[PDB]
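Each remark here refers to the structure printed beneath this line.
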Amino acid sequence: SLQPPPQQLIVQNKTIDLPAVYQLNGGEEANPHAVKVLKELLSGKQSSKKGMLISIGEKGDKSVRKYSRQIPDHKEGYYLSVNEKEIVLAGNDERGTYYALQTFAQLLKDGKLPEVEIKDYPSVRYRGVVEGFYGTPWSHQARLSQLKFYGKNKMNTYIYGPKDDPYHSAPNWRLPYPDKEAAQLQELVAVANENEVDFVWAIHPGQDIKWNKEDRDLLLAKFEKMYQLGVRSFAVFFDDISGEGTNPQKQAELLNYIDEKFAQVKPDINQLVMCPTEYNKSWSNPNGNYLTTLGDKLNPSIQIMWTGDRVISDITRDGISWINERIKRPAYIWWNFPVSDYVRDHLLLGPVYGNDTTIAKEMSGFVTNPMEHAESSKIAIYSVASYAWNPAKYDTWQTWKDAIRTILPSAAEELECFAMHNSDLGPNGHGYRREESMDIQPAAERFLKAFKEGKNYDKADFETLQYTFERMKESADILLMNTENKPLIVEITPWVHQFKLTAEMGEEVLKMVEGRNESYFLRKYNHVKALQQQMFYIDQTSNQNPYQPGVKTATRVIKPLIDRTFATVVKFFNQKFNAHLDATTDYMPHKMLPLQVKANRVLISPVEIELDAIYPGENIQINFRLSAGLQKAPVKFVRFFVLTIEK
Ligand SMILES: CC(=O)N[C@@H]1[C@@H](O)[C@H](O)[C@@H](CO)NC[C@H]1O
Ligand SMILES: [Ca+2]
């Protein structure tokens, strides 16, 4: 399946071998980046004047003159032909030729090629990734991996802007990178060029910028330093700030000066981009002069970013029409998915969907803000590439499976299984959600409706949950041991263990429901208890970040089904056997409205608490904000909303 799907595709249900010998035409005058790819694919063969003709070039090259009318008249467009007599790889421009090559490579399999004719180009001008999340910035190696992934997928934009880079944001935005980080950026730029990606270096000065000449020159000197590293595209981000830096006329004048005295003055600068302080509708002020000032004063070649109706949202026709009317140009979309920097205990591995597929003309660019997990982000990023190139043919689910099979061909079913049940965000302040476990939600919701009322449940529904748990465990175990993409495995490992625990708890809970007799029920019940505790252990020892620490998985449908089924059978067992088995579903070592444990804090989900031991106390915070520092006092009980201790 060709990804992204071409704007036009004629297939002949015939195929042809790849020239064992051929004659390369236009190998000298064509884009070197595209001739390298071609020369890599024809490795093992050779050229004479004998042999099948392969013509490669840009409109205006001599090699593709026969085809000038076939070449779509679009930046990045290309004609691609394969038939018995010859192969054609002709781009409207140099990047086009290279994209023609990225398509040619997906056609080739086992030394064979279909008879095809393709006219292709992108519906959206700028397409790619903005590394612009909070949290650990992508490693150097991950970045190198991303840029080749972008090239295979016809993404032409990498916007470097990790919030937690101190040379990107305050206060060291004024300082050049040190030797090491600078030699790495240099490399990244070279890798970006070779894959036809625009490295866009962003800067995030707003929080402490002074509107004087000193800070202005400092920004340009920084831009100048990046230029010497090879950067040829630039942005300035005023997102997530307060104070003076939020002045729209000042920002506009600063962008216009960069434009006028830097971007329109170098020989070869490409994109100049800005992210507004008011970057989505909910954060706008309809009655304030901010967005209209930007649209009026910002020079017309400068891009303005937008994330939609909310901080996290999908792009609607009405939504983009709303912003466009104010900024007076087609918005450059910053799409906050699969970024999870606000639900960092979740992985977001579901399909990319929700964006209107008929509004390509109303956007200048489309970029995805990804997870801090670089390889786990490839699923969405591949889907975004597909959507942004050919929205009209955007196929959510197909593109997802395609992504997954590309990233992990050795274990693709296993990764689908995992991903299918790691897509929802859980409740969050942005109110943004995704579906999850849709395939089994039906049989789950009936099994649970039936159960809760002494109505027997459908046996096939019980079997389907069983089959699911089984498949999850096969997936988790195979994934852990997969060595084809180790970086990917390292990123997901904690979630893979928790995902396995989940499915085991599901099996044991199902066994409780069967529950042949008393002793057996009790064995299963204890096993469950222990599995819960293991889940808690993982949740307090992995991914301990300061914000949403820990590891949640299959949270939308599966865990709730397991938790509730457990509480129910436990109830029936107590009723019938007069027992007082505890029904609680999450392990909690402390006692008290469930308690939670976050890092070194113990809290009641918003009279007396008994901790599992004696600890030195740090402080208590309460809100009906009260705050008493405990000053290392040994504390085990707390009577009368969060307690912090030493841990
Ligand atoms: C334009 C934009 O989304 N900027 C930031 C971005 O860095 C975040 O990663 C995004 C997703 O949490 N939130 C909006 C805001 O905090
Ligand atoms: Ca040329």
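Chain A is numbered as in Swiss-Prot, which gives 25-616, 626-639, 652-669, 700-715, 730-736 for the residues shown.
When the header is checked for method, it gives X-ray crystallography, 2.3 Å.
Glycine is treated like the rest: Cβ placed from N, Cα and C.
Look at Swiss-Prot and you will find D264 tagged as active site, proton donor. According to DSSP, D264 (active site, proton donor) sits in a coil region rather than a helix or strand.
Sequence annotations record features per position, and here Swiss-Prot assigns protein binding site to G156, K187, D263, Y303, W358, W359, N360, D365, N393 based on experimental evidence. There are 26 other Cβ atoms within 10 Å of the Cβ belonging to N360 (protein binding site).
Residues annotated as domain 'GH84' in Swiss-Prot: 149-416.
According to Swiss-Prot, the mutagenesis experiment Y158 to F carries this note: 99% decrease in activity for pNP-O-GlcNAc. Within 10 Å of the C-beta atom of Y158 (mutagenesis position) sit 16 other C-beta atoms, taking all shown protein chains into account.
Just so you know, the Cβ of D263 (mutagenesis position) picks up 21 other Cβ atoms within 10 Å once every protein chain is counted. Quoting Swiss-Prot on the mutagenesis of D263 to A: 99% decrease in activity for pNP-O-GlcNAc.
One mutagenesis experiment named in Swiss-Prot is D263 to N, and its note says 99% decrease in activity for pNP-O-GlcNAc.
According to Swiss-Prot, the mutagenesis experiment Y303 to F carries the annotation: 113% increase in activity for pNP-O-GlcNAc. In sequence order, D263, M329, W330, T331, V335, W358 are the residues of the chain that are 6 or more apart from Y303 (mutagenesis position) and have a CB within less than 8 Å of its CB. Taken residue by residue with DSSP, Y303 (mutagenesis position) is part of neither helix nor strand, so it is coil.
Under its mutagenesis annotations, Swiss-Prot gives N393 to A the following note: 95% decrease in activity for pNP-O-GlcNAc. Cβ neighbour count for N393 (mutagenesis position) (all protein chains, 10 Å cutoff from its Cβ): 23.
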Restricting to the same chain and to sequence separations of six or more, state which residues have a Cβ under 8 Å from that of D264 (active site, proton donor). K187
Can you give the largest Cα to Cα distance in Å, as a whole number, for the residues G156, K187, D263, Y303, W358, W359, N360, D365, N393 that bind protein in the record? 17
Take the Cβ of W358 (protein binding site) and count every other Cβ within 10 Å, whichever protein chain it belongs to. 26
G156 (protein binding site) CB neighbourhood, other CB atoms within 10 A: 26
What's the CA to CA span in angstrom from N393 (mutagenesis position) over to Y158 (mutagenesis position)? 10
